[PDB]
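Participant: Right, I'll just put the structure down here and ask away after.
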Amino acid sequence: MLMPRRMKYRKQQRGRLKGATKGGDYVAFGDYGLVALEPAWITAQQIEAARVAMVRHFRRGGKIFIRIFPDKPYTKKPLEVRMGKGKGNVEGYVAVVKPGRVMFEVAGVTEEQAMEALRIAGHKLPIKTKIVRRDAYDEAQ
Amino acid sequence: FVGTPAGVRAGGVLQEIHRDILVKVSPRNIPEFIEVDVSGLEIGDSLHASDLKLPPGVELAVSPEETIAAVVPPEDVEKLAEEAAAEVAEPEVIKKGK
Amino acid sequence: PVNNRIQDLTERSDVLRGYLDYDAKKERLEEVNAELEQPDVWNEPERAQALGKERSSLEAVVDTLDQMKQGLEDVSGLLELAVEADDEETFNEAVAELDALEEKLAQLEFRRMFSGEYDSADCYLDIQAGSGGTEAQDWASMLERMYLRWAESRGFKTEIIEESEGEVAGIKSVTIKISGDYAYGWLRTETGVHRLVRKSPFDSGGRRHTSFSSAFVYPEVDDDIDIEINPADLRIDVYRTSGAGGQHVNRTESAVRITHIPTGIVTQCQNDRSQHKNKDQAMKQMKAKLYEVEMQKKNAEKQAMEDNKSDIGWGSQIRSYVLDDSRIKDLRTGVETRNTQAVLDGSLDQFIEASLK
RNA sequence: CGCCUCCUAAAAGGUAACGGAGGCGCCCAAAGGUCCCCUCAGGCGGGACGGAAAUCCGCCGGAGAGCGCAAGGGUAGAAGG
RNA sequence: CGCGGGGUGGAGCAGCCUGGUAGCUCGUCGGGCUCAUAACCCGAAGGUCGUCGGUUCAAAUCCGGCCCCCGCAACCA
RNA sequence: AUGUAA
Ligand SMILES: [Mg+2]
Ligand SMILES: [Mg+2]
Ligand SMILES: [Mg+2]
Ligand SMILES: [Mg+2]
Ligand SMILES: [Mg+2]
Ligand SMILES: [Mg+2]
Ligand SMILES: [Mg+2]
Ligand SMILES: [Mg+2]
Ligand SMILES: [Mg+2]
Ligand SMILES: [Mg+2]
Ligand SMILES: [Mg+2]
Ligand SMILES: [Mg+2]
Ligand SMILES: [Mg+2]
Ligand SMILES: [Mg+2]
Ligand SMILES: [Mg+2]
Ligand SMILES: [Mg+2]
Ligand SMILES: [Mg+2]
Ligand SMILES: [Mg+2]
Ligand SMILES: [Mg+2]
Ligand SMILES: [Mg+2]
Ligand SMILES: [Mg+2]
Ligand SMILES: [Mg+2]
Ligand SMILES: [Mg+2]
Ligand SMILES: [Mg+2]
Ligand SMILES: [Mg+2]
């Protein structure tokens, strides 16, 4: 699954999940979108589970767009160690997501399919989500 | 986008890069559409703003290189197994210092 | 030459009616049609399967050899009606529907190749010396090079995997990778001990001398190394360590035991003070015990090969290449070609195709 | 375990953790002073040996080169040659 | 992520620390001696230096990350 | 040093 091919630094401070999305809040490619309703770190394994969920549903046809990327390394100390002795090892990669982010989009598919595919994908995600459709408002952005 | 693309019949999906186009024009002259013949597009093919036939009195305000449509391959479950067994080379950290 | 390319279709169909028993299938197909006609045949729909698809399995045999004996007779009158009239369309129309019956016949001849699950795997060929001595290690080398020229003809890959050249002169063992299409199907009917009778160049007083060698053929299955183990059938037990340690060994369940439910294999650990530094070990050792057992299945299968092949010895031939009176009898079937030094060059088609029955 | 650079450090300074990353224990008799002159990296085109890259020619170029070595700041209206 | 030692032609090993040449033994290929083989003699071929990322004009060699490998350590309750 | 097996 998804992870940066290379990076300047191995490990990152944790930071914060304050505020609405910086950007990425309007439909930009497909006809329908799955938008994040709550702040979270989305794991690469979640993204892929959401991805595979849609393509399994569409079965053949349609196109999925993934608008989030896991570039944030995740750290965990080896189990049953004590505090101290430095920062834990990189165990995976996550995407920071805030309320209003359009995470996925689909196109080339019927409304019924897009609603259904995006619903299941949401069930693979650790946050509440919303299915949306392309608007004058989006195109106007 | 007028026409049903040949690519779509062969299993593809028409990705509409621009759903509108930027143009210089007079208010007395505001068009409702610009038709585009997409029926010629196969899977892997694209249209640009150069293939846009402009109605009279309407002037392109973007580069003719600006691409406006494409017919792309569809999603395929048959591809999923390959995706899962795809092994990744671990991320490279760019060398700092000496 | 076209009236000779229908004569080869007459020979290929008679050999197809001989081994397939044209009479024991024209008769068996008639008893299936007598049971399925009754509407009261769907009483146990399991039985109707093995007869309705068997009737289609005998109508792909009996009815195909009926449309080959009649279809070729209608071509023996269509090629002489275009010659005595200078009609050049009646002669393009008596070969088009002649090369389609040559595919109906070639397809039904793949009842010889479709008899072995997976008969296209890039098989290997193992020739071993034995019997005869130095004479047979020479004989094993001649039999080695013969199969190489065989694969050179029909279009395969000849990558020698493992050799062992003989002490004096010759070859003790060879392993060849016959990478190709239908590769195992062709060389499958070579598994046996080939017998050589001739004047040995190694015998002091140049006597007539018998030497044997074997060729064993298996298809290609892959690595099949490690097998996945989910914790849904593992049952990890926890308890307190035993022996020295002090208080922190009396009130601590630091020892683990991982019992695999389907296999029945148990394994414990108690080395380190941590329950999971021990559970790490117990997964490790547990992987090891399953790797042993899944190995013991295959080594048991290996001995099944050893114990069912055998033995590069005297009363154990399948073919006898005797170079002192120019014959090669394949005492299995059995052809009697007199071109000894042409078979040693690789003309085994004479044997392979005839011995796939 | 002392010293230097960046971040953590919350737009002055300062600010901890067995927090995230690197370097120093030298070197230069010129790699110093002062006058005078010069301007790079890279890309495109052309060109004997000759190449992705030797030197040459042309055009494009505000600095992304260079400044002995880590990093940062600085810098061609030189601190670089 | 315990400390420290390694991975180089087919096999076993040198060459690293002081950066620009990869060398030794066996094996292997060709030719000899022999009726024939071994031994012996003459001649030859042969190596991404475990990888991924670059430092330097230049890395088997210097510096990190990962992968296996050998040794030590894992104590007081 | 060695040379099986009619
Ligand atoms: Mg935006
Ligand atoms: Mg989490
Ligand atoms: Mg810590
Ligand atoms: Mg959800
Ligand atoms: Mg924008
Ligand atoms: Mg042997
Ligand atoms: Mg003689
Ligand atoms: Mg004690
Ligand atoms: Mg306790
Ligand atoms: Mg002090
Ligand atoms: Mg900074
Ligand atoms: Mg400050
Ligand atoms: Mg303070
Ligand atoms: Mg240091
Ligand atoms: Mg000096
Ligand atoms: Mg200086
Ligand atoms: Mg001076
Ligand atoms: Mg040039
Ligand atoms: Mg050049
Ligand atoms: Mg040049
Ligand atoms: Mg600079
Ligand atoms: Mg070198
Ligand atoms: Mg020799
Ligand atoms: Mg390394
Ligand atoms: Mg002996």
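Throughout, chain C uses Swiss-Prot numbering, with the displayed residues spanning 6-362 in order.
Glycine is treated like the rest: Cβ placed from N, Cα and C.
Looking at Swiss-Prot, you'll find the mutagenesis C:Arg200 to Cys noted as follows: About 50% ribosome rescue activity with ArfA, initial rate. For the mutagenesis result C:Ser205 to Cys, the note given in Swiss-Prot is About 50% ribosome rescue activity with ArfA, initial rate. Under its mutagenesis entries, Swiss-Prot includes C:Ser205 to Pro with the note: No longer forms a detectable complex with TnaC-stalled 70S ribosomes. Looking at Swiss-Prot, you'll find the mutagenesis C:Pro206 to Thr noted as follows: No effect on ArfA rescue of stalled ribosomes. Swiss-Prot gives this note for the natural variant C:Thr246 to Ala: In strain: BL21 and MRE-600; increased termination efficiency. According to Swiss-Prot, the experimentally introduced change C:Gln252 to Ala is described as follows: No change in complex formation with TnaC-stalled 70S ribosomes. For the published mutagenesis C:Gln252 to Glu, Swiss-Prot gives the following note: Loss of methylation. No longer allows ArfA to rescue stalled ribosomes.
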Participant: At the level of the C-alpha atoms, what whole-angstrom distance separates C:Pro206 (mutagenesis position) and C:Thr246 (variant position)?
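Facilitator: That separation, Cα to Cα, works out to 73 Å.
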Participant: Could you tell me the C-alpha distance between C:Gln252 (mutagenesis position) and C:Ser205 (mutagenesis position) in angstrom, no decimals?
Facilitator: 82
Participant: Near C:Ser205 (mutagenesis position), which residues of its own chain have a C-beta under 8 A away, given they sit six or more steps off in sequence?
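Facilitator: Spatial neighbours, sequence-distant, of C:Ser205 (mutagenesis position): C:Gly137, C:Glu140, C:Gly211, C:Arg212, C:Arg213, C:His214, C:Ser216.
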Participant: C-alpha of C:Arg200 (mutagenesis position) to C-alpha of C:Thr246 (variant position): distance in Å?
Facilitator: 66
Participant: Are there any residues at least 6 positions away along the chain from C:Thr246 (variant position) with a Cβ closer than 8 Å to its Cβ? List them or say none.
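Facilitator: For C:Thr246 (variant position), the qualifying residues are C:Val254, C:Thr257, C:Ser259, C:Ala260, C:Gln275, C:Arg278.
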Participant: Is it possible to get the count of other C-beta atoms within 10 angstroms of the C-beta of C:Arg200 (mutagenesis position)?
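Facilitator: There are 24 of them.
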